[PDB]
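So that we are looking at the same thing, I have put the structure below in structure tokens.
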Amino acid sequence: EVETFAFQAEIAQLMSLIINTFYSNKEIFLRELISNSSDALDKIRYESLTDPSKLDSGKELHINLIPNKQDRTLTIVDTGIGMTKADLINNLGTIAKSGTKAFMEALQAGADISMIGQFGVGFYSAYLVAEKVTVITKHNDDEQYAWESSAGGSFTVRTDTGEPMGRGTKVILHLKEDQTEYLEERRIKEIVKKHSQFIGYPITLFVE
Ligand SMILES: O=C(c1ccc(O)cc1)c1cc(Cl)ccc1O
């Protein structure tokens, strides 16, 4: 059972801007996704301080970066709070309508695409390098779901039954053919060191 949804007009507009605007500094997508993972890990950490049972679904708080050259995918995995089906559908827990408006107003006032994260819509920078994005998530209060979108104005949501993840979110980036540099170990290391060197959770770069 696959449900298909239309993006709200402002988000479709944001995604089209990200896909069609000439902007060479695409590497910021990884900083934005690691920042989202760090925010999700802060949330489960904070909840766990008053209710330790919130960590029954996994005590380790970390981020993994998994390149796969054969599948042309870069996966970002975290053991953060995860998202309910309701929050997945509601723009992956973001204030994407108001955030898109504020980002649009900033771009007209001198901002550049790298400042996207300041407006709470950093997730959508995945579309600088991915033709398709799959988001697998598990929140303590709901079941495991898979969100997917190749942009074009719609996304799908389905229950995910293969590979239970305990708790957290997995962002699978199906890379564009000219963006395979982001599967190279030395390139990922360089971007992590440049933009995410002080993230408060261990970041493990997997090898092949
Ligand atoms: O699960 C979350 C999430 C949940 C709540 C939250 O406030 C922030 C991010 C998640 C969302 C994205 Cl899009 C990427 C990584 C993630 O860890």
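Shown for chain A, in order and in Swiss-Prot numbering: 16-223.
Every residue, even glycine, has its Cβ placed from backbone N, Cα and C.
Quoting Swiss-Prot on the mutagenesis of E47 to A: Strong ATP-binding. Strong interaction with HSF1, HIF1A, ERBB2, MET, KEAP1 and RHOBTB2. No effect on interaction with TSC1. The mutagenesis experiment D93 to A is recorded by Swiss-Prot, whose note states: Impaired ATP-binding. Strong interaction with HIF1A, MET, KEAP1 and RHOBTB2. Loss of interaction with HSF1 and ERBB2. Los of interaction with TSC1. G97 to D appears in Swiss-Prot as a published mutagenesis result, with the remark: Abolishes ATPase activity.
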How many Å separate the Cα atoms of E47 (mutagenesis position) and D93 (mutagenesis position)?
13
Test of understanding: give the count of other CB atoms lying within 10 angstroms of the CB of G97 (mutagenesis position).
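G97 (mutagenesis position): 28 neighbouring Cβ atoms within 10 Å.
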I need the most crowded of these mutagenesis positions: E47, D93. Count other C-beta atoms within 10 angstroms of each C-beta and give me the top one.
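Per the Cβ count within 10 Å, the most buried is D93.
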